[PDB]
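All remarks here apply to the structure that follows.
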Amino acid sequence: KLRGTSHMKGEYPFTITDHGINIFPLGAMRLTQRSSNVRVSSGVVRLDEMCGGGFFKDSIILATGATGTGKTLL
Amino acid sequence: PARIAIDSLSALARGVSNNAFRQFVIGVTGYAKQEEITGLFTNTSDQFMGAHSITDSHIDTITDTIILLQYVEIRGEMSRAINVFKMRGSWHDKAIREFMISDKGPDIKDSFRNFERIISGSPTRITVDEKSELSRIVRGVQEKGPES
Amino acid sequence: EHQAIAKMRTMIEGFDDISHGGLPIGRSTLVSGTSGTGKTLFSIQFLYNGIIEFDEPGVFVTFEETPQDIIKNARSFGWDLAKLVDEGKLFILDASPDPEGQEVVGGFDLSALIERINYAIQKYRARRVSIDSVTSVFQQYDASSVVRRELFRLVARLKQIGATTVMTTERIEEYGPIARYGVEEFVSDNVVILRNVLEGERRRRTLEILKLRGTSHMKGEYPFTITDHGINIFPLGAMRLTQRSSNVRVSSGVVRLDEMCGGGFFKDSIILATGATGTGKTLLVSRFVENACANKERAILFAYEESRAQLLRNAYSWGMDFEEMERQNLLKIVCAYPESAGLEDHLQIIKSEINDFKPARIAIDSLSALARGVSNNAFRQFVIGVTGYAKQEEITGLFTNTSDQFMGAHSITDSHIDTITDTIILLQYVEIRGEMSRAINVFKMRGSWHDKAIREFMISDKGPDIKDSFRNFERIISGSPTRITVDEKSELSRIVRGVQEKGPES
Amino acid sequence: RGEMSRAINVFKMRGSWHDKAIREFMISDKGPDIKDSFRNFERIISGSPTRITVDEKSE
Ligand SMILES: Nc1ncnc2c1ncn2[C@@H]1O[C@H](COP(=O)(O)OP(=O)(O)OP(=O)(O)O)[C@@H](O)[C@H]1O
Ligand SMILES: Nc1ncnc2c1ncn2[C@@H]1O[C@H](COP(=O)(O)OP(=O)(O)OP(=O)(O)O)[C@@H](O)[C@H]1O
Ligand SMILES: Nc1ncnc2c1ncn2[C@@H]1O[C@H](COP(=O)(O)OP(=O)(O)OP(=O)(O)O)[C@@H](O)[C@H]1O
Ligand SMILES: [Mg+2]
Ligand SMILES: [Mg+2]
Ligand SMILES: [Mg+2]
Ligand SMILES: [Mg+2]
Ligand SMILES: [Mg+2]
Ligand SMILES: [Mg+2]
């Protein structure tokens, strides 16, 4: 509590390092990430063609599959 | 870095609770999203073939583009296959392709067109009279055209 | 009203509903809870409101906080108790001990205090009274039996005086005893309990009325939030089922669909769009929000999966420029991580934003996003909320739900919200010849007729294209169909040879 | 054919190339005698296969 004002409610994980306390407001970060129309290769030209030209520079790419399928390669 | 990659988020979700994982993901995800860093995350589905869900941990939603690898039982042999399941900004291919791994790398060949139930890993080969119709012996209407 | 007890209005949002009218007049209500639970706000706000809406001067007794501080803090929400104390509408009565004190004084002071309070009320002609943390008073050196007697006295003098008091109290455990000494619970006329349940790192505050000696009220815990406006409770169970229903129609942003929908969605309906990840629920919503703007209506989009930036890249790639939509002051996008608050909070942020903008169309992209980690009973209860609000407000709704398993989903929703929604538009993948193809289906419409066809649809730069169904297919829902042909080649436009042209001319 | 026959397979080899076939294999006083694959079966992995015996192309 902070009699008199507002704040963020809940627990928050922080880490004691060589630079003291470091708290990560994993709920404070805002949904204002920058997004463009740029492309980038992958290391696989054909894959680049299937994806439509290439992975966007601004994005997250996920690679699923059973053990041994070859994500580590990609 | 301009590009970051984490091999097996599936490794990090070992033991740790779900909610605590999803939190980590959102974390390493958004920091890379706002900082202009392209990132490739690796997930290993606990069960080869027959996997009914993209990720056991249900992260698939917090992602932009999904690339999927999955074994396909073909004639007593375990072959790979790849699919750009989804991409938010682009068009991307909808063909579940085959692919070999060599000393050179990943060669993405064709799709399994003559099959059914591919996603289940153990597909059903099904040509038995390919698209040329029972008229491969074209009936016999064409018996008038050539003469003397 | 049929209630043997005449109640007084707190004017705190929804408390009155929960208490079926507000506090009983001439009695005392124990409002207790742990630390930072809302006690002092409630009390303060209880006096305030009686002052601003009924000109009912009030007396506020403090045992720990300083009279300067109760004023200082009270500005946080935007009230000037100062001025009120100036007009003599609010007398603050300081009973905090001193920074340079002694030891011993809690019985003849309880008598002196009663005699004190009687005065202030007599002098200010007050009708409302608060007593903050009586607990801290016996917190000098006492035991159960001495408290009960000393409370009883105060309460009894208060009721003889005819005052409608409110006493705050502390507890240690969120679910254990109600009060500290475990005696306040039985000497009060009414008991209001405030909790700040931790549970999974987040924090949820609820308000409960255990008892009102004399009347009915709303049983159980009810969520509430503290904001720049004070306390705010949501009677998620008091929300009656008497929402208006019309036969009007509204586009879906996509024509073919509309057809499929008997003629465009109902103005008064909750719309559910399920399907595997990547099926294009997001797309559809974008069109649904767009169309309202193309017709000059206001609509909000609450996105819990995509950034406001990305939401625009993709929206443009699908044609439809959201930029303008923001400019013409017709579309308003929100964006919020579900982990950036609890359900009680998100529910209100939505409502609020729904008021400051008066949408006609609302679209929450990914309810299954909000379902992350929450207990189903807590989620279902959220859904009912947003949904309900939207229904009783004539605001069409388009909700989105993503299924945990692509292809092979034996259920519309994993949270079984199915029956809350009025219309359902389904999306899924179809492994047709080594290829993942999209298929759209209008599963159910409550008031219309809607097509019963599982049409294939392809996504393009222009957007959604609704073709035809895989008639010659069995096990379609299986995700990976089987193809049986009694025909196919059948008419439609046989005539072989050279049927086409090419890019040159036709 | 109503018999519990074994099969071996190198599922994944990180460095090497390893064979991809699912090979039949028996056991005797000599040890493991790996045989041929089930080239003409479907759903081996599942355990309860299904011979294809495709009518070739049927001429
Ligand atoms: N030099 C190579 N030549 C042919 N095939 C190879 C070669 N190296 C690896 N492979 C094949 O690729 C697979 C290796 O998988 P990969 O390293 O891509 O990562 P993964 O499947 O995502 O994760 P993990 O390595 O833990 O299994 C092997 O199962 C094997 O069949
Ligand atoms: N403007 C505000 N907006 C949002 N929250 C606020 C605001 N002002 C105060 N709060 C919150 O309200 C709480 C204040 O509690 P309050 O002073 O009403 O009584 P209490 O915690 O029940 O008892 P005590 O006075 O002993 O702490 C704090 O926990 C704080 O986080
Ligand atoms: N410009 C485009 N052209 C062709 N297809 C596109 C285009 N944009 C997106 N798509 C397709 O639509 C999908 C994007 O999904 P969409 O944003 O519509 O929401 P969703 O699938 O319902 O939910 P989520 O995006 O959270 O997975 C991609 O996977 C892709 O196949
Ligand atoms: Mg692996
Ligand atoms: Mg690996
Ligand atoms: Mg998604
Ligand atoms: Mg306190
Ligand atoms: Mg207090
Ligand atoms: Mg989405």
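So for chain A, numbering is Swiss-Prot's, and the shown residues are 224-297, in order.
Backbone N, Cα and C define each Cβ position, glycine as well.
DSSP assigns A:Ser229 (mutagenesis position) to coil in the three-state reduction, outside any helix or strand. Quoted from Swiss-Prot, the note on the mutagenesis of A:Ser229 to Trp is: Increases photoperiod in presence of KaiA and KaiB.
In the three-state DSSP classification, A:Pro236 (mutagenesis position) falls within coil. For the mutagenesis result A:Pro236 to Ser, the note given in Swiss-Prot is In kaiC4; extends the period of the circadian rhythm to 28 hours.
Listed in Swiss-Prot as a mutagenesis experiment, A:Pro248 to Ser is described as follows: In kaiC5; induces an arrhythmic phenotype. Cβ environment of A:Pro248 (mutagenesis position): A:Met231, A:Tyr235 lie under 8 Å away, each six or more residues apart in the same chain. In the three-state DSSP assignment, the secondary structure recorded for A:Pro248 (mutagenesis position) is coil.
Among the mutagenesis experiments that Swiss-Prot reports, A:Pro248 to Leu is described with the note: In kaiC6; induces a low amplitude phenotype and decreases the interaction with KaiA.
Here Swiss-Prot describes A:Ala251 to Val as a published mutagenesis experiment; the accompanying note says: Increased endogenous ATPase.
Here the residue is the original one, but Swiss-Prot notes a mutagenesis experiment at this spot, A:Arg253 to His: In kaiC7; extends the period of the circadian rhythm to 40 hours. Neighbour list (A:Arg253 (mutagenesis position), Cβ cut-off 8 Å, at least 6 residues apart, same chain): empty.
Per Swiss-Prot, mutagenesis A:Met273 to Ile is noted as: In kaiC8; extends the period of the circadian rhythm to 37 hours. Non-local contacts of A:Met273 (mutagenesis position) by the CB criterion (under 8 A, 6+ apart in sequence, same chain) are absent.
DSSP assigns A:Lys294 (mutagenesis position) to coil in the three-state reduction, outside any helix or strand. What Swiss-Prot says about the mutagenesis result for A:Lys294 to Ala is this: Induces a long period phenotype, no change in ATP-binding.
Proximity to chain C (CB-CB distance below 8 Å) holds for A:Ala251 among the mutagenesis positions A:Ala251, A:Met273, A:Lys294. Checked against A:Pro236 (mutagenesis position) by C-alpha proximity, the mutagenesis positions A:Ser229, A:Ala251, A:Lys294 yield A:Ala251 as the nearest.
In this structure, the C-alpha atom of A:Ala251 (mutagenesis position) lies 32 angstrom from that of A:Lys294 (mutagenesis position). Within 10 Å of the Cβ of A:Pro236 (mutagenesis position) there are 14 other Cβ atoms, across all protein chains.
With a cut-off of 6 Å between Cβ and the nearest atom of ligand 3, the mutagenesis positions A:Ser229, A:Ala251, A:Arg253, A:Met273, A:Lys294 reduce to an empty set.
Under DSSP, A:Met273 (mutagenesis position) is assigned to a helix (H, G or I) in the three-state scheme. Among the mutagenesis positions A:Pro248, A:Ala251, A:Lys294, the ones with a Cβ under 8 Å from a Cβ of chain B are A:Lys294. Taking Cβ-Cβ distances under 8 Å and a sequence gap of 6 or more within the same chain, the neighbours of A:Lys294 (mutagenesis position) are A:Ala286, A:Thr287, A:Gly288. Checking the mutagenesis positions A:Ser229, A:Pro248, A:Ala251 against ligand 1, none has a C-beta less than 6 Å from an atom of that molecule.
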